[PDB]
Amino acid sequence: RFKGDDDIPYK
Amino acid sequence: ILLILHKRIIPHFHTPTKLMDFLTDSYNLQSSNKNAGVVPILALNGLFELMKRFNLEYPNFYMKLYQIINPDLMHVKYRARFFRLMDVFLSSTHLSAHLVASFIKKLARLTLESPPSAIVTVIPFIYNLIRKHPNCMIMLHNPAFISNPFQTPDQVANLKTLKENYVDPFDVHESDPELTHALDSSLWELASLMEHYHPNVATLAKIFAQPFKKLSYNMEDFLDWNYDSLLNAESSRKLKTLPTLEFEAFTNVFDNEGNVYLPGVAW
Amino acid sequence: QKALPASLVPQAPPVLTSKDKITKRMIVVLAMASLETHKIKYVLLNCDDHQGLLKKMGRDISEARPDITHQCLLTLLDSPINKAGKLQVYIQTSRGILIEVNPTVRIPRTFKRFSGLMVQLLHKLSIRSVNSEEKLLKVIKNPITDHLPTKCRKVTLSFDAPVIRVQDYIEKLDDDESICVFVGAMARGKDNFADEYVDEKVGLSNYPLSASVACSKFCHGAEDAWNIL
Amino acid sequence: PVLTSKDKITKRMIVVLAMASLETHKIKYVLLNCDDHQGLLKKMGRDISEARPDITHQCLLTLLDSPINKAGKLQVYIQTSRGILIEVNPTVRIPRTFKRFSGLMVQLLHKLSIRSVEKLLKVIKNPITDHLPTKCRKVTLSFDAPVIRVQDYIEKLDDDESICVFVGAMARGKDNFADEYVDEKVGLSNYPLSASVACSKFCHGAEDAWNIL
Amino acid sequence: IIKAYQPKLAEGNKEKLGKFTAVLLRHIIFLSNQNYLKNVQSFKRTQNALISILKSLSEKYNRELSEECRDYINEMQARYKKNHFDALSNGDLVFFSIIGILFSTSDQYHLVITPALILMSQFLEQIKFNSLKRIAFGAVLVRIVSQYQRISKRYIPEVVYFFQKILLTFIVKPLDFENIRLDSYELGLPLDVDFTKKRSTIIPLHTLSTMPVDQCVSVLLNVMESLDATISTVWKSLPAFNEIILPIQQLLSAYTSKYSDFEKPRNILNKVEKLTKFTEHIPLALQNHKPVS
RNA sequence: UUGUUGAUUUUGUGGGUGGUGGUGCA
């Protein structure tokens, strides 16, 4: 689970 | 006789109902002899068999049942047999909220002065009872005493006055679980059990603060524990690691008959 | 003094959708969004990265800034009200494209990746989740009204309009009704983009407000008014 | 008047963007970014997760654009993760496109300040404490900490004292960056907050509390 | 021995000396088992020196010490299984203490502290405590476990059970406390005891193996003081302090009623009443969960 | 112990240091 100021993963 | 009454005696009688007085006397036996204090526990099995078969009612069964629960129950060897009967009795669909609340409160009242093994036994038991009866879930958590961030200042003042005047209404000497007023009390014992020295027992105590997602807990996985199991468990640790030593130094370990690590214990 | 409910365990509130019109919610419409693509590969036209191309298009590059929309959506979507599931965002592109933003979506915080999403959305008309269960960003048919709740109050942000207390208005507004806010992501322009839809226009502060600040400003009042925390 | 570190008497809302991830690298000096420079930072061996200065940009944007800053009651400080402390003049107006912000920061870090014709952005000597007002209350944003109403909090505090909020623009990490200076930590919202959102939330309370409008 | 086999002299000296961290501990415990009443002062000098040497040895060979310590724990338990209290000696008390000296007591999990705390809790409950020797052994056990949780301040239910039975043992029943299980009714203190003379509360260990009224009082007062310390440190923090102190408070009230002069329970009762007054007894709020997004 | 050499290393125990650093000044 992502939270707060996380950016979506970059592949 | 009481041990084999339910199996090897009652089925072979033509009118097993005649045993009601004997079992009733066995169930009501109160003696100063300690070894005779276990008689009501054994007689309960035969008594339930008679009620189940012929639909008999013992007068004031759950008042007497509440009385039987005592510190000796957690230590006697027949605790497993008793609790098996408890799961049957406390599965009834008509038990009052005040009824179950008193049993939970008294059991929690007992778990304080109980061994961890008994604590490991009771903590799932209280979880199951509370889950069975959500009305008793007030005991773990009373919402009106919450301090809510949005509550207005007058509510804060009312809470403070309500806070000051609260008194625990649970009666320990009352023998009627529907009159003990346990449902209006709360379980401070389980919150004190949260600070138990044994970490695993504390974790089982920490469960109440966590949400009741689990539907039920298997009683068979927690009945069979004791001091030997804990000691035997540590006797066989799969992993071995360097210990963390004390940086503090004490000049003398014991007291005399500079720094003493055991004052009051002469050397 | 009250027995606790049957189930106290907190459950995630239903995700609001355009199909549901009954539930109270705070709708925000980011009107006059400057989101356009052009083949060079298709790239979101940008105010600084591309200057000559938009000159060839003849469009005043001053109104060619999607970063305002990116920040406003960022400040919006990250607001606690979204985390409480009481908000839906609608984006009305200057060209006339209406985009529905599912509250569950999470735009990349980096602007470069955000442009990649927009070009993907504009051409495919839809964006699908990584787990492939719901369409987070969808282009929808105009007018805006049909998607809005049946009973809803419409308001725009107008610097010339009377300055109000956002909190106070939300309490005096009725409960079953919902509130729809039209915010101008334009760098500059006349505040008449949503005049035909709206019923009354309000100003939020005496001083000028950035679109992201005003969006964040408005939602905070609703959370205070609705006790969202 | 434009608030400055020299003046300590006046009430003001101080915000410190701690653990700010601003760094300049030359192949010419350019601000390191999580996306623009990945292979280079991989060669550094630093994780690209903690290479994200735009949080400081966004947080500084919302803070600068807030009504309180326009009302001359806010000053911004930035503590870079490398240990560089930056004072932000409230009068400044940063670029809003991230690319132009990065070019400003490399100019700020290498020239140690910015002058446009007072110094708009100026690198100042640590610690923060000397710069802050003489009588001032210090807090951090901590999710685990109790949730408190920013409006009620500011109202209950005194008037002569000022308020410091220590906000973590950092991507991931323990909320202990400013434990040494702070006296207590408070929770702003019941849910996890982004740094920009929490900054937006806090200045809302001060504006409501002080009737800044 | 350490000088003759330092690590630098030859290969394997590290492995050897680690075993001598273990052997030294056994020698330390063996000396405590040996009679030393003749030369207690000399035994004090030699004993503390050996413990100091083991401390240096433990610092470099902590692993070998832990193995020996745990092996001793396995040994006592087995000896307890067949001999019960007869297995327990002074050295077992000494082993528990030296463990506290050398190993981090204030830890949620520890290789040696945890088994010691569990094993000692087993003694505090399982052991009959039907003789002043046995009660004296338990009193020292209570002091040792209290020092283990001097920072952690965790709750040991066996401490409560041990206190309740010993307190009722010296008053034998009053017919008001049937919930407390006694193991000896012949240890009741006589009424004629003064309870105004200044009696040392320290219990010698050498007298323990040898094992009249005054000795019973001194053991009681030491148990009383440990009870007061437990109230002052651990019980107060627990949310259920009021309940935890009710059986003790009733026991303490009995002590005052029978012995008006005997002041310690009145002191403890006054502190108990003092602490109950501040302690804010609330209907607990524990199911408050954080709302989910 | 060395790519034939000779105490340079090898084994074990302790053990400090950013340092053929760069750059601006006098």
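In order, the residues displayed for chain C correspond to 16-55, 64-252 in Swiss-Prot numbering, which applies throughout.
Positions of Cβ are set from backbone N, Cα and C atoms, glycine also.
For the published mutagenesis C:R88 to A, Swiss-Prot gives the following note: Loss of substrate rRNA binding. For the published mutagenesis C:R88 to D, Swiss-Prot gives the following note: Loss of substrate rRNA binding. No effect on growth. Among the sequence features in Swiss-Prot, the mutagenesis site C:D90 to G is noted as follows: Loses its exclusive nucleolar localization and mislocalizes to the cytoplasm. Listed in Swiss-Prot as a mutagenesis experiment, C:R129 to A is described as follows: Loss of substrate rRNA binding. One entry in Swiss-Prot concerns the mutagenesis experiment C:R132 to A. Its note says: Loss of substrate rRNA binding. Per Swiss-Prot, S-adenosyl-L-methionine binding site is recorded for C:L180, C:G207, C:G212, C:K213, C:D214, C:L227, C:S228, C:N229, C:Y230, C:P231, C:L232, and the stated evidence type is experimental evidence. Listed in Swiss-Prot as a mutagenesis experiment, C:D214 to R is described as follows: Almost complete loss of SAM binding. No effect on growth and ribosome biogenesis. One mutagenesis experiment named in Swiss-Prot is C:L232 to S, and its note says Almost complete loss of SAM binding. No effect on growth and ribosome biogenesis. What Swiss-Prot notes for the published mutagenesis of C:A237 to D is this: Almost complete loss of SAM binding. No effect on growth and ribosome biogenesis.
Here the mutagenesis positions are C:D90, C:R132, and the one with the most other Cβ atoms within 10 Å of its Cβ is C:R132.
When the Cα of C:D90 (mutagenesis position) is compared against those of the recorded positions C:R129, C:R132, C:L180, C:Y230, C:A237, the shortest separation belongs to C:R132. In this set, none of the recorded positions among C:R88, C:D90, C:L180 has a C-beta falling under 8 Å from a C-beta of chain A. The two recorded residues, C:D214 (mutagenesis position) and C:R88 (mutagenesis position), show a Cα separation of 17 Å. It is 31 Å from the Cα atom of C:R129 (mutagenesis position) to that of C:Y230 (S-adenosyl-L-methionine binding site). DSSP assigns C:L180 (S-adenosyl-L-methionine binding site) to a strand in the three-state reduction. Other C-beta atoms found within 10 angstroms of the C-beta of C:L180 (S-adenosyl-L-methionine binding site) number 23, with every protein chain shown included. In three-state terms derived from DSSP, C:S228 (S-adenosyl-L-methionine binding site) belongs to neither a helical nor a strand segment and is classed as coil. Between the listed mutagenesis positions, namely C:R88, C:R129, the fewest other CB atoms within 10 angstroms of a CB are found at C:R129. Among the residues the record lists as binding S-adenosyl-L-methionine, namely C:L180, C:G207, C:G212, C:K213, C:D214, C:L227, C:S228, C:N229, C:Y230, C:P231, C:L232, the two farthest apart have Cα atoms separated by 18 Å. The Cβ of C:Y230 (S-adenosyl-L-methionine binding site) lies under 8 Å from the Cβ of no residue that is in the same chain and 6 or more residues away along the sequence. DSSP gives C:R129 (mutagenesis position) a coil state; it is part of no helix or strand. Among the mutagenesis positions C:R88, C:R132, C:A237, the ones whose Cα is located within 10 Å of the Cα of C:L180 (S-adenosyl-L-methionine binding site) are C:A237. The Cβ of C:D214 (mutagenesis position) has 19 neighbouring Cβ atoms from other residues within 10 Å, across all protein chains displayed. Sequence-distant neighbours of C:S228 (S-adenosyl-L-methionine binding site): residues of the same chain at least 6 apart with a C-beta under 8 Å from its C-beta are C:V186, C:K240. Summarising the environment of C:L232 (mutagenesis position), the number of other Cβ atoms within 10 Å of its Cβ, over all protein chains shown, is 22. For the recorded positions shown (C:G212, C:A237), fewest C-beta neighbours within 10 angstroms: C:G212. Note: the CA-CA distance between C:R132 (mutagenesis position) and C:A237 (mutagenesis position) rounds to 19 Å.
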